[PDB]
Amino acid sequence: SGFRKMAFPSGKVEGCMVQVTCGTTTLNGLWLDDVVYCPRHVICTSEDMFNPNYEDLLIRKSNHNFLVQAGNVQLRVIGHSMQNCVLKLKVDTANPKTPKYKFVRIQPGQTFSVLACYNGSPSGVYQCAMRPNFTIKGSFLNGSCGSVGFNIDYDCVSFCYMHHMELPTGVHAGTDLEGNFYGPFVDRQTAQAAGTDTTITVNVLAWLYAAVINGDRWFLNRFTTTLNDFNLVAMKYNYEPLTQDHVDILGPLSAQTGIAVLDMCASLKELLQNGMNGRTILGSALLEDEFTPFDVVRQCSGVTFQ
Amino acid sequence: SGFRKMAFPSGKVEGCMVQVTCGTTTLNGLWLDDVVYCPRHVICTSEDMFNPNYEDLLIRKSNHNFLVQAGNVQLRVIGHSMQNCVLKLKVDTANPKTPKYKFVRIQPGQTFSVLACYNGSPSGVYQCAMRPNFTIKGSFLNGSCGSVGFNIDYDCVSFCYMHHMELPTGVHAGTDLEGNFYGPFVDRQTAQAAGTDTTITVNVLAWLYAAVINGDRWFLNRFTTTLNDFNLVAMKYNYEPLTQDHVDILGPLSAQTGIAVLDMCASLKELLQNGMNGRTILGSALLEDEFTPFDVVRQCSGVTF
């Protein structure tokens, strides 16, 4: 039994983390084949960041202005290029530890694992979720730029995030591996803020499904509700509106458990209206929204008696 | 900024996970050099898990039935012994991916990362804590036996746990890498009752220091209490007694935040008697006791490996 917020084994990503130094700035880079991917603001100074002209500043830089370090081995940059907000550095030797990979762009509400790195070396791994405001509630410090987010399916590592900056509220923003930011954010020292964040309602119900599988069931009631009568009650507590695809994606869990989707929503309303009465669901006094229904199936397993 | 329940990088441990198949029973092994560590009940069938005479069942076991596989390669076992509750198979090929390692036994209250494996393939990594009742609140399915726990210091992987069994309440019991079970448990799928689980007090205090660093300081009071009067309220709330050795460990955290160790104990006494009044500390309305003082310094400093 048991249920934990679980990350993927970070082995295949550690074999691709290098150290990129341009001038006085040092962040992390992703070494795949003979290319090193890193945030493009590595070429800027603290004064350039207030209004960077990335095309001009990259024109001035040369190949020998980029020190790529794979631990103690110097990596020779034989060409530099740019793609949106990601700098691509061609090197002489291909990474022998390159895994089967693919670049993907996730949707808000999904989950992935972050390998926090500093100076090219890993510090830890945790499980994140792309929030509806296209931010992540990560754990990053100075020098953590270049850290990547990923999901591992079978043997393929689906890279989906590259850290870039932290917002005034302490949350984090980044890009996909093709250089496109998640949200309305830019890599410029300008006034920026995360939008209003809504709770991922489809994830909260999958979390409540995992609790019934794991024995916790005090929140279950005998009453019911309708979708419209639920979609409006949740807006007072700032939850995402439950779409039909959200009710449908909670299907495999509904069959594994035997509690229809509309029945689980009713128990959620009582917990938002009258609180949890000080009790705990899976050891959490709050309602968790960073488990996708796929993560619940991947961990709780469970069978469906067709 | 930010603060997450963060697990160690599992790279140096994945390259050590192999598969061990004896009979129809298959679990995971730990390949270090030319020795494969795994729970000894790989010799047991699912029916012989009630009360097995392991030494007798091992006397009738053979090396050619001991299958060890790393990926596609099959490892040839040249010998086998038994240390307490752990099988030690001797294979021919030394593990080339062997990291600098060490075997340690941890105390109640310490943390470590668990690498859940199935059929020798790692599947997930998460941070866990050795509970005071010597159990762990882990996530294990059928086939997770042999999954190991570990910490990392410098380049040395400090192995400290090996999964063996699941208990009735859902908690899990295991041994160190020398075979000795943690707590009053045995490798027998019988009625084993985990004792009363108390709360790790020093880990909650360290978790409060991380809250002050990350902009959560409403619970900080001006009152002060003694170490004796602090344990008074703790015993009535099922918390471990805070010894002087705990105060000295919280020293570096006390210096960084300019808050006295006992001043934080006064902030904790109010949170125990009066709750938190619908407030959340670091995004949690419950006191988190699975963050050691080192774990707070490790995350808030960006310590790498």
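We're sticking with Swiss-Prot numbering for chain B, so the shown stretch reads 3264-3568, in order.
If you're wondering, the header gives X-ray crystallography, 2.5 Å.
Each Cβ is built from the backbone N, Cα and C atoms, and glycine gets one as well.
Annotation source Swiss-Prot lists active site, for 3CL-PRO activity at B:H3304, citing sequence analysis. As annotated by Swiss-Prot, active site, nucleophile applies to B:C3408. Annotation of the natural variant B:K3353 to R in Swiss-Prot: In strain: Beta/B.1.351; the original residue is retained in the structure shown. In Swiss-Prot, a natural variant is listed as B:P3395 to H, annotated with the note In strain: Omicron/BA.1, Omicron/BA.2, Omicron/BA.2.12.1, Omicron/BA.2.75, Omicron/BA.4, Omicron/BA.5, Omicron/BQ.1.1, Omicron/XBB.1.5, Omicron/EG.5.1. One entry in Swiss-Prot concerns the natural variant B:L3468 to V. Its note says: In strain: Zeta/P.2.
Distribution of Swiss-Prot features across the structure.
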residue : record                            : DSSP class
B:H3304 : active site, for 3CL-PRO activity : helix
B:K3353 : variant position                  : strand
B:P3395 : variant position                  : coil
B:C3408 : active site, nucleophile          : coil
B:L3468 : variant position                  : helix
Distance, B:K3353 (variant position) to B:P3395 (variant position) (CA atoms, angstrom): 35
Rounded to the nearest Å - Cα separation of B:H3304 (active site, for 3CL-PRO activity) and the residue listed as 'active site, nucleophile': 10
Rounded Cα separation (Å) that holds between B:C3408 (active site, nucleophile) and B:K3353 (variant position): 19
Inter-residue Cα distance where the pair is B:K3353 (variant position) and B:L3468 (variant position), in Å: 45
B:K3353 (variant position): tally of other CB atoms within 10 A of its CB: 16
Number of other Cβ atoms within 10 Å of the Cβ of B:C3408 (active site, nucleophile) across all protein chains: 26
